[PDB]
Amino acid sequence: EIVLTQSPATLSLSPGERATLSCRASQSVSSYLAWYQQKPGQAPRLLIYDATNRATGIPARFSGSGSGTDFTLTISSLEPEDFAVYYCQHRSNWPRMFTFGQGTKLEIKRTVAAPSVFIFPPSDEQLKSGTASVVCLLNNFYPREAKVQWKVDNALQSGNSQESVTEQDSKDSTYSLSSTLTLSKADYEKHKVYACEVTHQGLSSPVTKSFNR
Amino acid sequence: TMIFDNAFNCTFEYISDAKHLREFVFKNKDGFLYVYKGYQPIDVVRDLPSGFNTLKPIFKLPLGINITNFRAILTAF
Amino acid sequence: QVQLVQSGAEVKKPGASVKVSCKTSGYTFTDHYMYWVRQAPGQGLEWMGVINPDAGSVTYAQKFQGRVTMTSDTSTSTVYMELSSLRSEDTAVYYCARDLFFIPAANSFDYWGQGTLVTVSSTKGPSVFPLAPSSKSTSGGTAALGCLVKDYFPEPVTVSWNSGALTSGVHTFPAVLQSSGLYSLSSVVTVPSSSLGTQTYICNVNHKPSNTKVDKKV
Amino acid sequence: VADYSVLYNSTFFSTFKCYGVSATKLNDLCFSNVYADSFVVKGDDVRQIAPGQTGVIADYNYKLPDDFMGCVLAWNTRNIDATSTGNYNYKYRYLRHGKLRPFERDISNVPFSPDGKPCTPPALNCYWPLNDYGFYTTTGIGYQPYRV
Amino acid sequence: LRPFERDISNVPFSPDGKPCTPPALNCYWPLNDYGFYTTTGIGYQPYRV
């Protein structure tokens, strides 16, 4: 089947500029391409069908183009309620096939903020039941790039750490990250100095916060 | 050199250690490799000489392998 | 107005069959192609799943050929999907969308449904474990708290602070699938250091399937 | 159980132009469900019914998709559905907001108007959205009733 | 196959020749996992023969 490849896969722009979304196929397919607009949390919505006709309800700011193998989506004016992921669907001819792409995120461009570094030591209530976990707070950061690494006696740690990132806020246009280091009950008392390494682009030096038990 | 190429999935290891006309006939039936052997002192170098040369079975290793080819004769002749 | 109403959540064992419907209304449901999609968490959806409601012709994908079987009902105007051999990577939200063209032709999707969250795992319960408000990490004039919940897979819940009183710092961290097979919810709040001790900060759990509400003070 | 044999033997077809696949593959490949159509064009409207052609009939009367797979069957009816006194029995729509979709039905008799405020048939800027063809028998080869 | 034979292989499957890649349209994997569980009926159970 014809696969769809998206090289950019991301587009960080400000409300008011023009979008440069792309959707490239593998072979020399026809113009039977259709984009979509799926708001995170809501249901997807059709944007442009057949790559040459405007759908119903879509404003005049959306206008797609492309022919054969060079497709692009050019938005006239970006709107604050139009920042979502856009998927393009490619259809075959004979065996009623339909193929989809990967999607391109459209985040609102904002100035690089300093990620607030905070660490929470585990409470005595969780130590009685085992599975001690340390949480490191990383909020108020624009770029989705943060390497959260623990310092197990001036060493590294991986595999037992899972990170969760929230969506872009609508008030301050910031993100939130929370990492959890899954450990054991008998293993927490083996070490005393626990630190959280924060690697951010806007920070000139990696901020390291530790606590003494 | 073809033996030491790769040993990904190996099984059924069986090493039996201890002019000229040595005839061999291979038969694969129901997953059984029948091997026969026979010897006859000849002197002509043209082709297979006349005779009967009753063959004797030597090995009957099944191996459960559907054999379809045979190659890799000796070299340095 | 054309609208497609689906069912709610449905948890199924790893090996049983799932039956999810797709009720359509607002138009003449006689000549219209019905499709089915399911966006996996982090991944995407790629398969046709087109079924003819009027006739008895069905079409499946290549990866899902004998595992999914669909049917239609011209009387109730509602299609049914039957996906057997549920794997651990198919637990996502299933959607059913119509087509822009009629049965002889084919086009993109125009009218979407609402979603059907399908999960294939075991069930469990949450546990409210408050964090520790360390006074050493209070640089910046403010402080921080937390209501980190333990591992629990079914999460049709929402968090707040003081029954929705405080609306400053309500960023809820999404859950992640740990190695055990459950989800863990995180929720912090940024409050000034001057309000430490005076103002109360107690999260509220509204887990309906478990019928348990534990309110623990940090 | 189709045959596809009563169409290749006779040669009374006006324009036997297939689309999508060839006429030879229609006898071997299986079909899940077939759909037939029936309409009468005004002679010179056969060329407009094609995956890519436009005009006055393939825009708001009978839309054909660009990826259609079938065959066009047209034949003259100058003696079966023709009348010397008048054949005012077939009409067509020529006023509608926006083009239609492939395989659509727009059976209606409401008046036509650019903006809203539904007007009456007797008006100054509002007229009937349909008009009779007017098939005759003493005209040229262009104005002839063809059944497609 | 034939009686008492083995067909250990992992090449892709295709009706005609022209050895294809696992990502294709008419070429699929010739093997499939069983999927044994413990909360099923008496039919879908692992039996060692």
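To match Swiss-Prot, the residue numbers of chain B are left as they are there, and the shown ones run 150-167, 180-238.
According to its header, the structure was obtained by electron microscopy, 2.9 Å.
Using the three backbone atoms N, Cα and C, a Cβ is placed for every residue, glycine included.
Database features, via Swiss-Prot:
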- B:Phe193 to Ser: In strain: Isolate Shanghai LY (VARIANT)
- B:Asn227 to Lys: In strain: Isolate SZ3 (VARIANT)
Separation of alpha carbons, B:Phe193 (variant position) and B:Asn227 (variant position) (Å): 9
Other CB atoms within 10 A, centred on B:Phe193 (variant position): 14
C-beta crowding around B:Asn227 (variant position), within 10 angstroms: 13
